[PDB]
Amino acid sequence: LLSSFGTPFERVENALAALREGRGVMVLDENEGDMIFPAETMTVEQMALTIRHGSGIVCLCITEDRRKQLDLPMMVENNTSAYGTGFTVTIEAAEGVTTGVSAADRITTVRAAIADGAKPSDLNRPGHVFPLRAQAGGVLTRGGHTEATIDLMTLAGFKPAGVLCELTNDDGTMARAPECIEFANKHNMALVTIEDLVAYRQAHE
Amino acid sequence: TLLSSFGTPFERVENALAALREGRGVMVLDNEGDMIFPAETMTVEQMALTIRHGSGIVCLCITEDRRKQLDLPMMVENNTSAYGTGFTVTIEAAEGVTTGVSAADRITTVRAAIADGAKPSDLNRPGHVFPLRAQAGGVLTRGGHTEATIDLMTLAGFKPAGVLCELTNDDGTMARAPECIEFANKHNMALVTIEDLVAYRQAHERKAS
Ligand SMILES: [Cs+]
Ligand SMILES: [Cs+]
Ligand SMILES: [Cs+]
Ligand SMILES: [Cs+]
């Protein structure tokens, strides 16, 4: 499917180069493709893009360290979700936003959460940005898009914080693999799969 | 003007109830405009439209009774005078969904939560549908979109549960009134303001006899 885009390891390398250039990455894993960007570089336009063509449940993948720094509890005590998704309580920047919902507000909230020296008070809760706490050990622990996001950010030289959202078709169905490729090509995003990244990590372990 | 486009305040209300019953949506404005549909009749297609044109944070407005029935805690504890945002912990249907994100899945989750006899175990947590618990008293208590939604469903004759989402423009800004009007027209939706509803309910409230 992506072979035309290079071997698995080239795909990973290509994704890291895209991230370093501030572009997004379409990470594939029933296909689910997530658009991901580094939290440090994501722009208002990229956020608008993600709301318009994504599920609109735009998530901020963070480490357990960061979660604890922000004093953010996990959303539920007893996670009964099918995949054990690491949602914490939701967040909104305590300053610089109005309703929290616009692309510029969401990006404001992301930036507040990821800032060096960010404190709990910098964020009100609940809000319209959804932090996901990535499992320690990344994709080698849990082959989820959350873990893929953090691993790609750290491999690319960024802070371990990234933004993801599932690509959705206008008709409400989730974008199929070829549809993800089309979108990636159209928006200058690299394409990689979670399996590619797991393989890359295992080879470099 | 709202008057030119949708009628006087009471007409707007009445037209919104009719739209609801007929299976069309309603735009509720405060500017923040939310597209709303009865949770018991909303279709997959309406859900898709809601996700395509809204924030994608698609919420299910419920009553306190329903929240207690589902055993859904509030997302963040409250111990003040303030009402709060209304968010409970998020949900996914325990059955009949895969990732919970698609329009079809979201609808399945909604239907599971509002079913007669629904039980806590019919829902996993967390999930991709965001319940909002309405303040008892509706808009007369709190003039929010959540309360407006429930009041409209109640007035229209449905179960007190509705789905809402904020209308967003493609560039990521929130739609102002004029864009809301334009969207309602394009999509055959009715349009009403929260103030209209407050007024309407007051006029039929505490009437003698
Ligand atoms: Cs930045
Ligand atoms: Cs959207
Ligand atoms: Cs970097
Ligand atoms: Cs969307």
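Just so it is clear, chain B uses Swiss-Prot numbers, and the residues here are 4-33, 39-217, in order.
Each residue, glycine too, has its Cβ placed from N, Cα and C.
Looking at Swiss-Prot, you'll find the mutagenesis B:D33 to S noted as follows: Loss of activity. Long-range Cβ neighbours of B:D33 (mutagenesis position) (same chain, at least 6 residues apart, Cβ-Cβ under 8 Å): B:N39, B:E40, B:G41, B:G151, B:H153, B:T201, B:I202.
Annotation of the mutagenesis experiment B:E40 to S in Swiss-Prot: Loss of activity. In the three-state DSSP assignment, the secondary structure recorded for B:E40 (mutagenesis position) is coil. There are 19 other Cβ atoms within 10 Å of the Cβ belonging to B:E40 (mutagenesis position).
Quoted from Swiss-Prot, the note on mutagenesis experiment B:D42 to S is: Loss of activity. Around the Cβ of B:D42 (mutagenesis position), the number of neighbouring Cβ atoms within 10 Å comes to 29.
In the three-state DSSP assignment, the secondary structure recorded for B:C67 (mutagenesis position) is strand. Looking at Swiss-Prot, you'll find the mutagenesis B:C67 to S noted as follows: Reduces activity by 80%.
Among the mutagenesis entries in Swiss-Prot is B:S110 to A, noted as: Reduces activity by 85%. Around the Cβ of B:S110 (mutagenesis position), a 10 Å sphere holds 26 further Cβ atoms from the protein chains shown.
A mutagenesis experiment is reported in Swiss-Prot for this position, B:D113 to S, and the note states: Reduces activity by 88%. In the three-state DSSP reading, B:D113 (mutagenesis position) counts as helix. On its own chain, B:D113 (mutagenesis position) has B:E100, B:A101, B:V105, B:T106, B:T107, B:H136 as residues at least 6 apart in sequence with a Cβ closer than 8 Å to its own Cβ.
Quoted from Swiss-Prot, the note on mutagenesis experiment B:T117 to A is: Reduces activity by 75%. Taking the Cβ of B:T117 (mutagenesis position) as centre and 10 Å as the limit, one finds 27 other Cβ atoms among all the protein chains shown.
Swiss-Prot lists B:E155 to S among its mutagenesis entries, and the accompanying note reads: Reduces activity by 83%. Reduced to three states, the DSSP call for B:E155 (mutagenesis position) is helix.
In sequence order, the mutagenesis positions near chain A (CB to CB under 8 A) are B:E40, B:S110, out of B:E40, B:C67, B:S110, B:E155.
Over all protein chains present, the Cβ of B:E155 (mutagenesis position) has 25 other Cβ atoms lying within 10 Å. Residue pair B:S110 (mutagenesis position) / B:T117 (mutagenesis position) shows a Cα separation of 11 Å. A separation of roughly 12 Å, to the nearest angstrom, links the Cα atoms of B:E155 (mutagenesis position) and B:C67 (mutagenesis position). Cα atoms of B:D33 and B:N39 lie 6 Å apart, with 5 unmodelled residues in the deposited structure between them.
With a 10 A radius on its CB, B:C67 (mutagenesis position) counts 25 other CB atoms from all the protein chains.
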